[PDB]
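The structure under discussion appears below in the form of structure tokens.
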Amino acid sequence: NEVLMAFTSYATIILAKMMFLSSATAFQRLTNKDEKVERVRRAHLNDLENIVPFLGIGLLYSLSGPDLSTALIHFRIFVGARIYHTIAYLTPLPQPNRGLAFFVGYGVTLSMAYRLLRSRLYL
Amino acid sequence: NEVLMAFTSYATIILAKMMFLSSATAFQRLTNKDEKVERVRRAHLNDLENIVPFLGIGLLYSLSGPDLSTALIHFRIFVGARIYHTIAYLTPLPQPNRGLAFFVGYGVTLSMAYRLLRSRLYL
Amino acid sequence: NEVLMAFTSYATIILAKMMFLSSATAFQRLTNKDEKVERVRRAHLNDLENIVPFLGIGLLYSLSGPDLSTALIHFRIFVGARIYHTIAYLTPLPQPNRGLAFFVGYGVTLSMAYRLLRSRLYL
Ligand SMILES: CCCCCCCCCCCCCCCCCC(=O)OC[C@@H](COP(=O)([O-])OCC[N+](C)(C)C)OC(=O)CCCCCCCCCCCCCCCCC
Ligand SMILES: CCCCCCCCCCCCCCCCCC(=O)OC[C@@H](COP(=O)([O-])OCC[N+](C)(C)C)OC(=O)CCCCCCCCCCCCCCCCC
Ligand SMILES: CCCCCCCCCCCCCCCCCC(=O)OC[C@@H](COP(=O)([O-])OCC[N+](C)(C)C)OC(=O)CCCCCCCCCCCCCCCCC
Ligand SMILES: CCCCCCCCCCCCCCCCCC(=O)OC[C@@H](COP(=O)([O-])OCC[N+](C)(C)C)OC(=O)CCCCCCCCCCCCCCCCC
Ligand SMILES: CCCCCCCCCCCCCCCCCC(=O)OC[C@@H](COP(=O)([O-])OCC[N+](C)(C)C)OC(=O)CCCCCCCCCCCCCCCCC
Ligand SMILES: CCCCCCCCCCCCCCCCCC(=O)OC[C@@H](COP(=O)([O-])OCC[N+](C)(C)C)OC(=O)CCCCCCCCCCCCCCCCC
Ligand SMILES: N[C@@H](CCC(=O)N[C@@H](CS[C@H]1C([N+](=O)[O-])=C[C@@H]([N+](=O)[O-])C=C1[N+](=O)[O-])C(=O)NCC(=O)O)C(=O)O
Ligand SMILES: N[C@@H](CCC(=O)N[C@@H](CS[C@H]1C([N+](=O)[O-])=C[C@@H]([N+](=O)[O-])C=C1[N+](=O)[O-])C(=O)NCC(=O)O)C(=O)O
Ligand SMILES: N[C@@H](CCC(=O)N[C@@H](CS[C@H]1C([N+](=O)[O-])=C[C@@H]([N+](=O)[O-])C=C1[N+](=O)[O-])C(=O)NCC(=O)O)C(=O)O
């Protein structure tokens, strides 16, 4: 429960996230058309891989999530970090393609990656 | 069972799908060589992400799939939609890179995404 | 256990793998800068998809992994194949982008893909 509770919710978000944004980018791509080209391309793949390792990591301490400890918060903020980070980006075809923005997204993937990873594993 | 039954099968397909097609594209890429360049590149990533969110969504109502309701059919046709959709595409390096074809694939990802997602979640 | 044991470990590796390598490439990309451009781009996506289907396949005989038979070894060497394969590659922006190296990585994905896939499925 506590467990299912966690994963679905994060992912659902995550997947409302990645979902609007995917078809959406598709939809805008053709609609914009071009700068928006990479913009859209761009959203997909950073995010697609935000998710891609989200998926690795979440999905797994998922079904290996024994300890009672509260860790979902990061499942939760890493989402929270990464969304506003893309969203912050968020149209500049010029590099920078990054910023404090992703010092948030990636780097939280990193922190919440790092701890929780190690956590349900070594236990 | 009913459950395992579902996921493996869809994925197996899905993964026979994504699998021939991956090494295959590799194999053809070098063999064609060039137009086939993006063609192959092309197959991977639409499909790679067909799968990528397949994976998100399937995999999860997977292990959160309680209701008796018949929903696998779409696991099943969204595959059925997406394969023939790429396959329909399926060599034009000119945009369009889409069509009624993906009005099928993506959009079923969308429908079968949308309902089943919400379904085992809100329950 | 035996099961959890398996998946986490492979993935952890896999995910220490894909993880250093992702932020890392990011980090080097900006730092190199350019040839390193595709190099880094390059690492991500072969590997990102090494993982991408790893994820499909591992993750699933994962929770459908009944037989006692020893199959983790490949979870294990396919990792072992693929790492040293990228790593072998591993800076040439000239094609070849492949070699005996990936005759290892991909092709083990293939062998260990192929058998274990079929195995916990048909059972
Ligand atoms: C609950 C907390 C108690 C107190 C709350 C009070 C907090 C109030 C914060 C007030 C802030 C004051 C504003 C100064 C900021 C100026 C920033 C700036 O100049 O831009 C930098 C710019 C710099 O831009 P740039 O010029 O480098 O590039 C832009 C791109 N070009 C140039 C191509 C156009 O960086 C960004 O754009 C980042 C975007 C920030 C987006 C912020 C929106 C998200 C905020 C989330 C939190 C909000 C509440 C959610 C709560 C939900 C509740 C559960
Ligand atoms: C943008 C900036 C960068 C962002 C990148 C990523 C984010 C980086 C995160 C960094 C780590 C932050 C550290 C916080 C934790 C440190 C505190 C600590 O250790 O104290 C002990 C811990 C543990 O609790 P305790 O140990 O004090 O309690 C003792 C009770 N016994 C021993 C009997 C069990 O305290 C907490 O952290 C509690 C925090 C709870 C969070 C607040 C919400 C609780 C309510 C739940 C529902 C609320 C709705 C929210 C839903 C959100 C919807 C979107
Ligand atoms: C069981 C049902 C009862 C009745 C079955 C009877 C159904 C019989 C349907 C007969 C159809 C009549 C044909 C008219 C169609 C003409 C289409 C056309 O012109 O092409 C559009 C074209 C338009 O092309 P275009 O010109 O825009 O671009 C092509 C690309 N260039 C130009 C670069 C070369 O679009 C497509 O290519 C789509 C490809 C369609 C592929 C169809 C094969 C898959 C069909 C799956 C179902 C088959 C059975 C599976 C059953 C399994 C059983 C469990
Ligand atoms: C290319 C075009 C776009 C494609 C994109 C994606 C596809 C879009 C899908 C859109 C939705 C379609 C709606 C269909 C459902 C609506 C019907 C409905 O609501 O009625 C009630 C529902 C529910 O059943 P019921 O409620 O009528 O039964 C009552 C019994 N009690 C109450 C006691 C439990 O009926 C059905 O849908 C039954 C359909 C079953 C499907 C037919 C096959 C059954 C046999 C199984 C094995 C067959 C082998 C197949 C293997 C395939 C291999 C590849
Ligand atoms: C335990 C076993 C018992 C015996 C152990 C004894 C084994 C000892 C093997 C000794 C080998 C002798 C060396 C001859 C090889 C020459 C290769 C060559 O020329 O390069 C080809 C080259 C050809 O290069 P190229 O010229 O086509 O392209 C390079 C790119 N450019 C040109 C752009 C610069 O291919 C490679 O680079 C492949 C890289 C190989 C990397 C090997 C390191 C990994 C080895 C893993 C095993 C090690 C132990 C791990 C054990 C862990 C324990 C649990
Ligand atoms: C770079 C080159 C390409 C690489 C690409 C991918 C790799 C390709 C792999 C190809 C397949 C290789 C075939 C090997 C198996 C064939 C042998 C066989 O069938 O015999 C019967 C099998 C089965 O056992 P058995 O059937 O003989 O035992 C009988 C006992 N009863 C019947 C009662 C149950 O034997 C084995 O394979 C045992 C091998 C075990 C592996 C050795 C290690 C065991 C110790 C565990 C801990 C060690 C630490 C290691 C951790 C690693 C850390 C990173
Ligand atoms: N889908 C591609 C995305 C590659 C990409 O956008 N690369 C960015 C940096 S990654 C960027 C980022 N960062 O650099 O901080 C971090 C990040 N993350 O942490 O997730 C996401 C990034 N992004 O822009 O997508 C870049 O500078 N490309 C060179 C160019 O445009 O010429 C991949 O997987 O490799
Ligand atoms: N792997 C890349 C694929 C990007 C791509 O092929 N973009 C297509 C549209 S996506 C296309 C699609 N569509 O547009 O309808 C929908 C789709 N889907 O629903 O899955 C898949 C698409 N595709 O061609 O792969 C395009 O028009 N690119 C600009 C160009 O070639 O210059 C990514 O993840 O962003
Ligand atoms: N992320 C891209 C990666 C595409 C890519 O690097 N393509 C390589 C071949 S794939 C290569 C490979 N191989 O060809 O043997 C196999 C492999 N694998 O088995 O995983 C990985 C490869 N790689 O270089 O990433 C290529 O030759 N591109 C054309 C060009 O650079 O102009 C995708 O998913 O399509």
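Residue numbering for chain A follows Swiss-Prot, covering 10-42, 66-155 in order.
The way this entry was determined, per its header, is electron crystallography, 3.5 Å.
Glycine too: its Cβ is placed from the backbone N, Cα and C atoms.
What Swiss-Prot records for this protein:
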type	residues	note
BINDING	A:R38, A:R73, A:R74, A:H76, A:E81, A:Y121	glutathione binding site
MUTAGEN	A:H76 to Q	Decreased enzyme activity
MUTAGEN	A:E81 to Q	Loss of enzyme activity
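Shown are the binding-site residues A:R73, A:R74; the one with the most C-beta atoms within 10 angstroms of its own C-beta is A:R74. By a Cβ separation below 8 angstroms, chain B lies close to none of the recorded positions A:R73, A:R74, A:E81, A:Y121. Only A:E81, in sequence order, out of the recorded positions A:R38, A:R73, A:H76, A:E81, A:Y121 have a CB under 6 Å from ligand 7. Listed recorded positions: A:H76, A:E81, A:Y121. Those with a CB under 8 Å from a CB in chain C, in sequence order: A:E81. Within its own chain, A:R38 (glutathione binding site) has A:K68, A:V69, A:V72, A:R73 as residues 6 or more apart in sequence whose C-beta sits under 8 angstroms from its own. A:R74 (glutathione binding site) and A:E81 (mutagenesis position) are 11 Å apart (CA-CA, integer value). The number of other Cβ atoms within 10 Å of the Cβ belonging to A:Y121 (glutathione binding site), over all protein chains shown, comes to 19. Under DSSP, A:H76 (mutagenesis position) is assigned to a helix (H, G or I) in the three-state scheme. Residue density at A:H76 (mutagenesis position): 20 other Cβ atoms are found within 10 A of its Cβ, drawing on all protein chains shown.
Mapped onto three states, the DSSP output places A:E81 (mutagenesis position) in helix. Between A:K42 and A:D66, the deposited structure omits 23 residues, and the straight-line distance between their CA atoms comes to 6 Å. Binding-site extent for glutathione: residues A:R38, A:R73, A:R74, A:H76, A:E81, A:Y121, maximum pairwise Cα distance 20 Å (rounded to the nearest whole number).
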